[PDB]
Amino acid sequence: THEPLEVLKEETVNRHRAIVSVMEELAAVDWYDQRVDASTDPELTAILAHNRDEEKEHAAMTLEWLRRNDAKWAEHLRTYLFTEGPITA
Amino acid sequence: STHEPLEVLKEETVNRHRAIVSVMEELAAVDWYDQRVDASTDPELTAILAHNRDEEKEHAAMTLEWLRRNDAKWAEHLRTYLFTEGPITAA
Amino acid sequence: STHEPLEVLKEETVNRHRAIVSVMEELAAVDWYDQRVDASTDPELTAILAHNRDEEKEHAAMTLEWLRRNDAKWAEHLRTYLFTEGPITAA
Amino acid sequence: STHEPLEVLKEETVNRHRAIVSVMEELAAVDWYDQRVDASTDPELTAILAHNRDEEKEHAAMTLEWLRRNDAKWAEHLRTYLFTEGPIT
Amino acid sequence: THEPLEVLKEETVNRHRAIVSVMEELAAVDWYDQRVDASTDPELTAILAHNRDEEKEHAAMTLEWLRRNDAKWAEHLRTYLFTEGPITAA
Amino acid sequence: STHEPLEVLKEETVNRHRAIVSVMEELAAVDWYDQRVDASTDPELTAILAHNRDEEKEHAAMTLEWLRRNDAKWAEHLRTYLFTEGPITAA
Amino acid sequence: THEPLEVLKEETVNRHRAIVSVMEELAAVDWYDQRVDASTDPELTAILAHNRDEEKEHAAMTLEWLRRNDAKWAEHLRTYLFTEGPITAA
Amino acid sequence: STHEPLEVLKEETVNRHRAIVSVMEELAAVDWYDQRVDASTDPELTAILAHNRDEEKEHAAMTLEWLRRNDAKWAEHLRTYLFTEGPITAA
Amino acid sequence: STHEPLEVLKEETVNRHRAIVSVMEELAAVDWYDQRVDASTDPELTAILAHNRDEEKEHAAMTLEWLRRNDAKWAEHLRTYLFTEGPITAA
Amino acid sequence: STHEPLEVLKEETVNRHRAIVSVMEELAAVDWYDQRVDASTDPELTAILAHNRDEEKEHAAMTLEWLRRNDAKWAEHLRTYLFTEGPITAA
Ligand SMILES: [Ca+2]
Ligand SMILES: [Ca+2]
Ligand SMILES: [Ca+2]
Ligand SMILES: [Ca+2]
Ligand SMILES: [Ca+2]
Ligand SMILES: [Ca+2]
Ligand SMILES: [Ca+2]
Ligand SMILES: [Ca+2]
Ligand SMILES: [Fe+3]
Ligand SMILES: [Fe+3]
Ligand SMILES: [Fe+3]
Ligand SMILES: [Fe+3]
Ligand SMILES: [Fe+3]
Ligand SMILES: [Fe+3]
Ligand SMILES: [Fe+3]
Ligand SMILES: [Fe+3]
Ligand SMILES: [Fe+3]
Ligand SMILES: [Fe+3]
């Protein structure tokens, strides 16, 4: 954390634990997908791709927790997720 | 900024990389601002930090929707868990 | 996140620190997004990256104004150079 | 120091990158010096640190003006908030 | 990679991809377990613990690949895994 | 070195942390040495690097066995996949 | 700092503050000088070059403070600064 | 991993670089393992950490001997100080 | 280790870069050693740390003299402030 | 800068940490300088870099001797391999 825990509210520190978890999951997805493209061993590629897609599940579960515990995550995710049409509108 | 040479990476893999790292940086900004909002002792600064914080969540949501539309398993797993009720680990 | 122990830092110094590091992070995001806007090969992603990029500039601007209002030398030097004509080094 | 290959970046984008990172480093120096000014217990050193600190703000202001002149959205947003009177938000 | 790809054999580079994956999985196991102890929200704690134990599975699968593709991983893992008695005397 | 305050971590969690970061450092050394073994143009150095490399694998295996004996889920997952035949993802 | 502040003398910590400041000035000098060579905008280049040279003044001022507050900085700086001929021979 | 482009470095410089960074990594492992031995509260883990630690010292010593044999000033300065008597500075 | 591509950097700029980063590394070593001299509880180690510390200052001074001889503004500003009397800001 | 809380580390472990990290920094300086010696195109600078380089080796040898005198396993393993003539991986 960037600020002393003494001044952070309990909810802020739990959301921090969730946010940094999603960040690490996102990094694993990207790392694994790049290694899937570059790997020259098909058995390794199958393991990497399997783990990659489970990191996406890990991230989705934690993002749902954030949505349920943060009004503005809920509002903004409701606005854009599972839509059609230009996203910037 | 990629882990493997760009010559061996598919074009779509690199575009998802650009989106993924963007979402990561937005999430980092949400966390950073929320912590600074708790710690700040200047009300005018707090209002700015909180304003920015919640717009970073919008940036993250937009980029995540692009990722969802361009990656089948992001779409599948987000569909399983987002906007649900009851235990998340049971959905 | 501070380089000196908080016990010896004035409250206002820590608040300006919170503002300065926020501007720094916004500036990094602007640069990161602008480079991805040039390199992106998906137009839908590019529009999102460009939208976010320009809102980071607004976040930086709001926090910069707070700094101007809370630091006399930020005020002096920003007054000298921002919104001028002619060579910048000669203002 | 760029995140994308120079081959795909427009020339103006790389110059704005040079300006942006310069402002970031100036901002970092302002923050570092101001903290050391508070903590220093030697008046002669403190005077030097404060002198350097305030010149870093001038370095940042000049480079920011270049950005304002070379990026329409920097100009737009800086004009909205800089040198204003009421609540910033 | 720490050396130019031009001087690395393909199998060395594939083992690198596997090794670094295991490293990242281990780091995730450690991070999640600490967050499980520290979390004060029961729903978050259940997610963190679920993710933690699946990272161990990711690591195990990747370790088996290393065992099958590296004679000294095979030898040393065979010597120590699933043993009884002092680990430093096997 | 811990991500959470030691005050809230169970002793076993901290000891597993010590073992896990040790295995990570062994793995990094294995990878670093193997690449330097491939790139080195001095056979006497190569022989030292290769010797050290294979001993790091032993240090990792010893520490993993400690993890296996002190963590039921390490024991379960390692039992499932190590020393198998056939597709690794299906075991 | 690398050691706990309770065991560090006051003068050591002030010298630390000056030393780290010189290091950051030197880094800015190097960064700006490389951007001056690479920049393709003359108006930007003039700003970068102006800032670059003032960093040198910030480092020089702080180094003088070190010289006045550290006997060995004073000795070694006097031996080599403003000399002629092979620097390693002084 | 080098600070200068490989095209301007002599072969002998890059091999010494490989050895030096190896020794640095071994030294770091000795230090980490030694601190963990002091802090560990599981005797079985402590025996493993202490075993690995002491083998890292052997890895460093082997690689350092290679440097001594491939660099005239390493040989000169190590001969001056290692295994001496009396104040180290005055030797 | 440069921030701009070497093809657009002049030879002299790169040589100045080599000198500047060397001075930076010397300064860091001076600081690191001086803190360890204060904190060490072993007198013979303290004597080695202090010996090394003072030679790093000599290394920095030599390299800084090279910079002075190869950069007009280093020569100007070091001339103005080094070996002066009175308020350092007033010189 | 320790990896474990100072409250649980023995005094001798902390002093060995101070020496170990010192050698690591000396080694890194040797490597950095040696690469700059090869890449430098200014003979006056190259002479300084080479002079400094070789003194860093002396700094490393002095601190390494302290380690030898204050750690039984460093002494044992250094004695086995330093100042030998036969193949290193054969004791
Ligand atoms: Ca492929
Ligand atoms: Ca295979
Ligand atoms: Ca004030
Ligand atoms: Ca004060
Ligand atoms: Ca001035
Ligand atoms: Ca010990
Ligand atoms: Ca000497
Ligand atoms: Ca002999
Ligand atoms: Fe995961
Ligand atoms: Fe944003
Ligand atoms: Fe922002
Ligand atoms: Fe500056
Ligand atoms: Fe995983
Ligand atoms: Fe090891
Ligand atoms: Fe400066
Ligand atoms: Fe080792
Ligand atoms: Fe030195
Ligand atoms: Fe040194």
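Along the chain as shown, residues are numbered 1 onward.
Every residue gets a Cβ built from N, Cα and C, even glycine.
Feature annotation from Swiss-Prot assigns Fe cation 2 binding site to H:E26, H:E56, H:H59; the stated evidence is experimental evidence. In the three-state DSSP scheme, H:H59 (mutagenesis position) is classed as helix.
If you look up Swiss-Prot, you'll see H:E26, H:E56, H:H59 marked as Fe cation 1 binding site, on the strength of experimental evidence. Taking Cβ-Cβ distances under 8 Å and a sequence separation of 6 or more, the neighbours of H:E56 (Fe cation 2 binding site) in its chain are H:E26, H:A29, H:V30, H:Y33.
Within the same chain, no residue at least 6 positions away in sequence has its Cβ under 8 Å from that of H:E25 (mutagenesis position). When secondary structure is read from DSSP and collapsed to three states, H:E25 (mutagenesis position) falls in the helix class. H:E25 to A (Swiss-Prot position 31) appears in Swiss-Prot as a published mutagenesis result, with the remark: Altered oligomeric state in solution (decamers, tetramers and dimers), partial liganding of metal at this site. Increased ferroxidase activity, alone and encapsulated.
Swiss-Prot documents H:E26 to A (Swiss-Prot position 32) as a published mutagenesis change and attaches the note Forms decamers in the absence of Fe(2+), no bound metal ions, 40% ferroxidase activity.
Looking at Swiss-Prot, the entry for mutagenesis of H:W32 to A or G (Swiss-Prot position 38) says: Less stable oligomerization, cannot obtain crystals. Increased ferroxidase activity, alone and encapsulated. Counted within 10 Å of its Cβ, the other Cβ atoms near H:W32 (mutagenesis position) come to 24, all protein chains included. Taken residue by residue with DSSP, H:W32 (mutagenesis position) is part of a helix.
Sequence-distant contacts (6 or more apart, same chain, Cβ under 8 Å) of H:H59 (mutagenesis position) comprise H:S22, H:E26. Listed in Swiss-Prot is the mutagenesis experiment H:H59 to A (Swiss-Prot position 65), annotated as follows: No longer forms decamers in solution, a minor dimeric form is observed, binds 3 Ca(2+), 55% ferroxidase activity.
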Contacting recorded positions for ligand 16, chosen from H:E25, H:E26, H:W32, H:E56, H:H59 when the Cβ sits under 6 angstroms of any of its atoms: H:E26, H:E56, H:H59
Against chain J, in sequence order - recorded positions H:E25, H:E26, H:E56, H:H59 with Cβ under 8 Å: none
